[PDB]
Amino acid sequence: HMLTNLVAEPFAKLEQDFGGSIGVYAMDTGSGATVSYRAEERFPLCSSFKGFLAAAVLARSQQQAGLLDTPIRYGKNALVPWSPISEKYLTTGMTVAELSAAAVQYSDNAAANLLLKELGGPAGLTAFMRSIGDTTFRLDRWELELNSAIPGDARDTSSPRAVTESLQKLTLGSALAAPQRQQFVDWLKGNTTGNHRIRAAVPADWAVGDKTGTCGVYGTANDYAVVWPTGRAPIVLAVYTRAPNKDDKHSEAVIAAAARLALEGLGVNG
Ligand SMILES: Cc1cc(C)c2c(CP(=O)(O)O)cc(=O)oc2c1
Ligand SMILES: Cc1cc(C)c2c(CP(=O)(O)O)cc(=O)oc2c1
Ligand SMILES: Cc1cc(C)c2c(CP(=O)(O)O)cc(=O)oc2c1
């Protein structure tokens, strides 16, 4: 409660300058201290579901040996906008692991949709999240229909708190077996799309993995991350934004600034 009260005023100023709503939940996994701002509100997931998608693939790989090596072939009709890796292998195919890495590290849309199909669609990913104790997450649609980000629409949303809680379980807790857990961490650490978001608030000598999302309407974009400061326990945090008007633009700088405030609220110098 004390740290949440500590950052309420700066968060309100930040979201008023942004012109929308900012949702943050940050957890110090050492002390258990947390910072919350709109942490229970629903925000569109956008591409941030793709991280949980790769975790679901890894969970299944614990039950099905060789799943990660399975080649997947696809047609030109799979190549929806922003498929930067999968479009280069259209004439060849890619493995499940390569699709997962592309979905996490390049936010590749075709890769995400192909893996969603393997897992039974949006309801299958939602079922995985329920299995780890997340009752908030819901995926309803595919890329790119899930970007609609309609105000008040619960489809394809979660809350910052639920995102952080599930991310902790999958990267630091026991939701995945140790080898799969480290693979998930390694994919997040290799993400290329988040340099202007949470990472922009993280000192160079701290390890960080993240997954971004950008819906492109209603000022809606996000990032979640696990941060390993040196000499203390890791921090898990989620930063989500939205705004009232369809033509409102998202802001990467606002996401980075919100991450800075969350870390400052936890007393993590850096
Ligand atoms: C690779 C892929 C992509 C999509 C979008 C789907 C869909 C949704 P649609 O294409 O019907 O709009 C359902 C499905 O079952 O498989 C997919 C596989
Ligand atoms: C896509 C996916 C993956 C897994 C591991 C599950 C689990 C674990 P399961 O009990 O099936 O072994 C529960 C579930 O309901 O959905 C999933 C969806
Ligand atoms: C059409 C499109 C698709 C994506 C995946 C993006 C992303 C990557 P994401 O943040 O969703 O992971 C950033 C962006 O600014 O525009 C996009 C536009």
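Sequential numbering from 1, following the chain as shown.
Looking at the header, which is where the method is noted, we find X-ray crystallography, 1.4 Å.
Every residue gets a Cβ built from N, Cα and C, even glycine.
Taken residue by residue with DSSP, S47 (active site, nucleophile) is part of a helix. Around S47 (active site, nucleophile), the C-beta neighbours below 8 angstroms that are at least 6 residues distant in the chain are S107, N109, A112, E143, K211, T212, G213, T214. Per Swiss-Prot, the feature active site, nucleophile maps to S47; the stated evidence is experimental evidence.
In the three-state DSSP scheme, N109 (beta-lactam binding site) is classed as helix. Residues or ranges marked as beta-lactam binding site in Swiss-Prot (evidence: experimental evidence): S47, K50, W82, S107, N109, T212, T214.
Residues near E145 (active site, proton acceptor) in space but far in sequence (CB under 8 A, at least 6 apart, same chain): none are found. Annotation source Swiss-Prot lists active site, proton acceptor at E145.
Packing around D156 (mutagenesis position) is summarised by its Cβ count: 24 other Cβ atoms lie within 10 angstroms of its Cβ, all protein chains included. Annotation of the published mutagenesis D156 to N (Swiss-Prot position 178) in Swiss-Prot: Reduces thermal stability of protein; the original residue is retained in the structure shown.
When the binding-site residues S107, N109, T212, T214 are compared by the number of other C-beta atoms lying within 10 angstroms of their own C-beta, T214 comes out lowest. The beta-lactam site in the record is lined by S47, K50, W82, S107, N109, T212, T214, and its two most distant CA atoms lie 14 Å apart. Residues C46, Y106, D108, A112, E143, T193, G213 surround the recorded beta-lactam site, their Cβ atoms falling within 8 Å of the Cβ centroid of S47, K50, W82, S107, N109, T212, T214, which are themselves excluded.
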